[PDB]
Amino acid sequence: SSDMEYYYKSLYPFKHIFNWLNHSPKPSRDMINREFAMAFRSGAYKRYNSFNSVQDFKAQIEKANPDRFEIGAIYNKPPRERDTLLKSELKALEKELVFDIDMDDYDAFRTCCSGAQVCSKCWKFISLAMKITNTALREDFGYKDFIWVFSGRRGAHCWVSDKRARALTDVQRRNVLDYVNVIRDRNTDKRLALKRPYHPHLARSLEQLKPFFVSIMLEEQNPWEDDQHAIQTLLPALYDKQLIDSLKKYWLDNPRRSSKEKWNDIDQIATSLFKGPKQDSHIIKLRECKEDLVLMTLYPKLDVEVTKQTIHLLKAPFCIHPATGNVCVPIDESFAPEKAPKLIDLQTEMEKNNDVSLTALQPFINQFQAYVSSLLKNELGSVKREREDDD
Amino acid sequence: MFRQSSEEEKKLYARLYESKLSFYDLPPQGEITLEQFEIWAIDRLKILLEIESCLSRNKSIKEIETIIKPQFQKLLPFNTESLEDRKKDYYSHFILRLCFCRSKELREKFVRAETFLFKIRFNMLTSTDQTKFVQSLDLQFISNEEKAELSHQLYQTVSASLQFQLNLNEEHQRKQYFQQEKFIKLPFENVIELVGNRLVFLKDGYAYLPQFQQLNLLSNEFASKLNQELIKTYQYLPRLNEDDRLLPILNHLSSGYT
């Protein structure tokens, strides 16, 4: 508890977070009416907090001293005044569009680690998921005011703060989520449901993921070296029963062939089976199955519960993870979890230097400050364009 | 070469039904009877009750159309020149505004049923009538250069839809149709239901929509404007309370939905 008190009093960037959530140096409804929730070591959890200013925000989080606090929607009236309101009178107006990716969703094909454990070998899943998501957010939706945040142990959170993104309704959020959710079923015993020819989003994502399929899936992770795992995850994605039976029989006669070897066996056995006039069609179908496998293995996997409602609460940036001790820092695609700071290490560094700018947390604070500066500039430009359009 | 050279209410309803459908845009005038008020409201209410019943039974558009179309000739005629039918349709809609503006649940049910009836009747139109009706509502197409630059992405987006929705199984036919097809550009938030199904192409925050689609925008505008008009209708219900002879009828009409 004392370490958390020291963290909020010495290290947490309240000013930058206030500028991000308020969208203004001076106070506004975007902070006054924003819900915050606090989680405590006693097991208690308190909703519907909101803060009048950066000083009030900092003072209340310091005074409460939670393990973590979570960010919710902007409301029509202050959530801290809910005792003056009926439950139907307090209503949401905006929240940042948030996406959540977890490493545990890739355990169908990850091998080097499993569960909430992580390493730089498997974080390439998250890096590619961030890359595909960023391409979608910029090229498809036109967003610019977004930032990625490490969950502290096993995932990454993207906080989109563009004004049009903040204003999305629950129905609109669910449909945006559906647009970016491609692998809508996680079970491995079927080929993907995607229609052909590909929508341009799918085609571009596939072309972005193709150069990394060999190195990550077939060589680094190599999940299909186990024959039973290949029979349970690789073969059901193929289009033909005779091909599946031939591969199963061949691998049971010739066990423990690597994922790369099995990937080549698919082509070789298909070429041996599908001779004659229909050979081009069978080759096309086989290629479709392999393309769908690339998407099935490397495309972003998302927690729908974080995105599908405006009122949802999620662990704020620069929080401390209770088990690992890591800071929930901002990140980019080149990140790995081994690069995250820890509370004990930051306390040690502050004891040695007595200056946050000389700790390992300052590069992440620099990233967040640059993001906030860009966000505020774009907000002011949007207000100027709206005023000129109104004039 | 050779060359040569109240009534207002009737003209109003002729104008309102020249398009064969209406957004129900304008205040009625003149008089009808109280028996007509009750019966016309009940007729439209019966059609909307069956629409909501079929939707609660999860029946498709084709099934609902098969169920509802025989009922127009008996309860609420459509594609008709008769002034009586046109007044019956218009007035019955306006009556059920006053019945169903009363609460959020009633407003939602009435908007849903009436918008689905709007969809049904729009499907009954010829393409010329649809075009004229859309043009009458004062409802941006992309340039040929922009279509050419985005042609690969747009064709990849619509090629499956051309095969399944317009039955164009031949790729040659799809290419010819695509060469003749127009596209609309608007913000992606306006067509988000098509976005979630990946039926439209997205670029820089704008959705690219082919002309053979987009009826959901028309019906959503109908639903939104009807919801706003119902909210307005709710705000001036205290003026309805000046004639007692109408309140039992409206209570009876709303009781079948509660």
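The numbers used for chain A are those of Swiss-Prot, and the residues that appear cover 12-402, in sequence.
The backbone N, Cα and C atoms fix where each Cβ goes, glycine too.
Less than 8 angstroms from the CB of A:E46 (active site) sit A:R58, A:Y59, A:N60, A:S61, A:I82, A:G83, A:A84, A:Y86, A:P90, A:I322, A:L324, each of them six or more residues away in the same chain. Feature annotation from Swiss-Prot assigns active site to A:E46 (among others).
Positions annotated as active site by Swiss-Prot: A:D111 (among others). Sequence-distant contacts (6 or more apart, same chain, Cβ under 8 Å) of A:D111 (active site) comprise A:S162, A:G166, A:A167, A:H168, A:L313, A:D314, A:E316, A:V317, A:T318, A:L325.
For A:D113 (among others), the entry in Swiss-Prot reads active site, with the evidence type sequence analysis. A:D113 (active site) carries a strand DSSP state (E or B). Within the same chain, residues at least 6 positions away in sequence whose Cβ sits under 8 Å from that of A:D113 (active site) are A:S162, A:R165, A:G166, A:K312, A:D314.
The note that Swiss-Prot attaches to the published mutagenesis A:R184 to Q is: Temperature-sensitive. In the three-state DSSP classification, A:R184 (mutagenesis position) falls within a helix.
One mutagenesis experiment catalogued in Swiss-Prot, A:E316 to K, is accompanied by this note: Cold-sensitive. For the recorded site, A:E316 (mutagenesis position), the DSSP three-state label reads helix.
All protein chains considered, the CB of A:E316 (mutagenesis position) has 10 other CB atoms within 10 Å. Note on A:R184 (mutagenesis position): other Cβ atoms within 10 Å of its Cβ, all shown chains, come to 20.
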